[PDB]
2 protein chains.
Amino acid sequence: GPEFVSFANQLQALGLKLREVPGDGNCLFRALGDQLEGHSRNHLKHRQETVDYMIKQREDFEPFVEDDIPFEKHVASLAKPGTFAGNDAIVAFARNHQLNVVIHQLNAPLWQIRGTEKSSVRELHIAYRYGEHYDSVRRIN
Amino acid sequence: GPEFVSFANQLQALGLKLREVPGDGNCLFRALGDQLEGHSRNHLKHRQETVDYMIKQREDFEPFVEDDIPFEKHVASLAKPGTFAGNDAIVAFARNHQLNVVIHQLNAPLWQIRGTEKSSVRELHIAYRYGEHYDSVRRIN
């Protein structure tokens, strides 16, 4: 259908704008931290707490791991600062914090990862982009 | 990917909500009227003005018509109250009013019909749904 010409335009139509985080493997936790706390300075803590939750809830998270890769290897790699995180990390963070994460993408359907079974919870917004990069999505005014 | 369970939830995540218009063929002009003016009472006028614009700009709109259907037949049918309108009517209305129309759809990419070549213009929001039905999309707070 009739597409937006830029991601900035798409967000702007929704009264939203990007808050970019650096192009390294810590981007998801920086973006989620920015959403949760208004800044990304606790990204190492969020990475560690997210891995801790995944381990505590191993039976829930082993299904996410790409086959023939041991769960231990997956979470050990994720524990290292700079390791790019994926959807399973978003699920873990969302469940740990009992909230939802809405994911924006240029000319793609808006996604929602729900951390609870509840009906009215806190909702965080991030943007998925090239490679494995995530940014924070904030209100304009 | 991870989809919203309802259209209401999807809009709510964006701070938006549906304002339903009746399930008849006047829905697009009622929805556009609601967006433009805050109410749908001028839907007959918007239909007539939209057809007038399409006729004035025939060379621009003939390409939209499904082949072997005469342009005259298309616009004559569209002029009748109750005739369901399509994308070409949105383009015509947007160009006539020199604005943009953003179209929401459940678990589909957000669309944008741009009425001008400009960079900063007024933006109207509607929702496309089952059949040929459109509703108005408004801010929650």
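Numbering starts at 1 and runs along the chain as it is shown here.
According to its header, this structure was worked out by X-ray crystallography, 1.5 Å.
Here the Cβ of each residue, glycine as well, is placed from N, Cα and C on the backbone.
In sequence order, B:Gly82 constitute the residues six or more apart from B:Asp24 (active site) in its chain with CB-CB distances below 8 Å. The active site annotation in Swiss-Prot covers B:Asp24 (among others), and the record cites similarity to another entry as its basis.
Other Cβ atoms within 10 Å of the Cβ of B:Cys27 (mutagenesis position) number 24 in total over all chains. Annotation note: B:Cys27 (mutagenesis position) sits in a helical segment as assigned by DSSP. For B:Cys27, the entry in Swiss-Prot reads active site, nucleophile.
Summarising the annotation, Swiss-Prot assigns active site to B:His133 (among others) and lists similarity to another entry as the type of evidence. Over all protein chains present, the Cβ of B:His133 (active site) has 18 other Cβ atoms lying within 10 Å. B:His133 (active site) falls outside any helix or strand according to DSSP and counts as coil.
Residues annotated as domain 'OTU' in Swiss-Prot, with sequence analysis given as evidence: B:16-140. Counting residues of the domain 'OTU' (B:16-140) by DSSP class, helix then strand then coil, yields 51 helix, 25 strand, 49 coil.
The note that Swiss-Prot attaches to the published mutagenesis B:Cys27 to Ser (Swiss-Prot position 76) is: Abolished deubiquitinase activity.
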Cα separation, B:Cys27 (mutagenesis position) to B:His133 (active site) (Å, whole number): 6
